[PDB]
Amino acid sequence: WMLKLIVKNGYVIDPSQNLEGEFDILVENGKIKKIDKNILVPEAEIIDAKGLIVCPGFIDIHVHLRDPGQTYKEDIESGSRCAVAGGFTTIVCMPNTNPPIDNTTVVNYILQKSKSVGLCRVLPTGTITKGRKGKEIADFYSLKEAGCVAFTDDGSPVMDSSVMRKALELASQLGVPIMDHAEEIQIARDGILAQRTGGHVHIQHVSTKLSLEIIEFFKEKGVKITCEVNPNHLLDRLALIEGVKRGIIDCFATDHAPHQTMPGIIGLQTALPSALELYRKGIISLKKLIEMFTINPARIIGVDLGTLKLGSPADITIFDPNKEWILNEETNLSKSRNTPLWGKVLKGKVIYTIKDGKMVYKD
Ligand SMILES: [Zn+2]
């Protein structure tokens, strides 16, 4: 047993606290104890983070773990390993498993599997409708009480506006978001219903300038609408890039989508170097990049993660923004390989991931 850990010599960035600079972090018994220039205490393990960025552990709010149902493509274990290698300490799994996440048995399965794997926290979402069939609303209260943090029929958009409106009403009562998603009309419908219900809607896919302008319209009017983009897809790509620059897009989300034969691509391990390309091209600041992986996704799902506040669980990611590497058979932790980044030089690499004060990944 080791009780204390010092992360020394790193560049700490914690946007939730407007904190940034060359600081050490003292972790004691799994929680953040002190952040200061220079810390040294006896009987501590020391990580030397010189030349690295130290930030809250990343949160990935759109992952397909294919478990249950298609576990030859990915499973909770392999997806969890991809996630911590990518710097993520918390991942949110989508409910289009087989069977789908529409009852408490499936929720329990995912939570028990995740506890047995012991790498990142896996938060389940539930379906909006029973069987994702689009007709009959699921039991949100029971699903939420079992652990679901959001609801979506992901895979297939909810088509009936009356179903979406009911879901947003129930969601508003429970304080959780609905995740959704011809594109432009659906986003407008969701914003309008979010405004009328007081519900929070998260838009999972935006591909056009008009879509971004509509979202920004709703955000300016104070509607609880947020959206995401997959950094791996950024390299209407140019319109998306402007949306990121202007702050319309709240968060990066991988949409890790394992396949073995739009197209969905795997993404957990490459999210960071992809995002860092936007930083190197001057599209976003480093602080904004970290926000979009930490505090912003944390706020979208309403969890007290994505910070380095004192007393918080010590979920910490430590990365080298300039380290070149390649996603290939030597580094891939997924059961699938479906990404146009396969075999290409990436720049930016997680070096350590720490969850509850324990090193769960090391480069
Ligand atoms: Zn999806």
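The first residue you see is number 1, and the count goes up from there.
Yeah, the Cβs are placed from backbone N, Cα and C, and that goes for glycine too.
What Swiss-Prot records for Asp255 is active site, and it gives sequence analysis as the kind of evidence. The local packing around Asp255 (active site), expressed as other Cβ atoms within 10 Å of its Cβ over all shown chains, amounts to 25.
Taken from Swiss-Prot, the feature Zn(2+) binding site covers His62, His64, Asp154, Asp255.
Quoted from Swiss-Prot, the note on mutagenesis experiment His181 to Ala (Swiss-Prot position 180) is: Does not affect activity. Every protein chain considered, the tally of other Cβ atoms within 10 Å of the Cβ of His181 (mutagenesis position) stands at 19.
When secondary structure is read from DSSP and collapsed to three states, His205 (mutagenesis position) falls in the coil class. Residue density at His205 (mutagenesis position): 20 other Cβ atoms are found within 10 A of its Cβ, drawing on all protein chains shown. Record note (Swiss-Prot), mutagenesis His205 to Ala (Swiss-Prot position 232): Does not affect activity. The unchanged residue is displayed.
By the rule that a residue counts when its Cβ sits under 6 Å from some atom of ligand 1, the recorded positions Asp154, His181, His205 yield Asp154. Using a 10 Å Cα-Cα cut-off around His62 (Zn(2+) binding site), the recorded positions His181, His205, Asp255 reduce to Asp255. Same-chain neighbours of the Zn(2+) site beyond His62, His64, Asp154, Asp255, judged by a C-beta within 8 angstroms of the site's C-beta center, are, in sequence order, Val63, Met94, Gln204, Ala253, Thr254, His256, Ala257, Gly264. Its Cβ taken as reference, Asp154 (Zn(2+) binding site) is surrounded by 23 other Cβ atoms within 10 Å in the chains shown.
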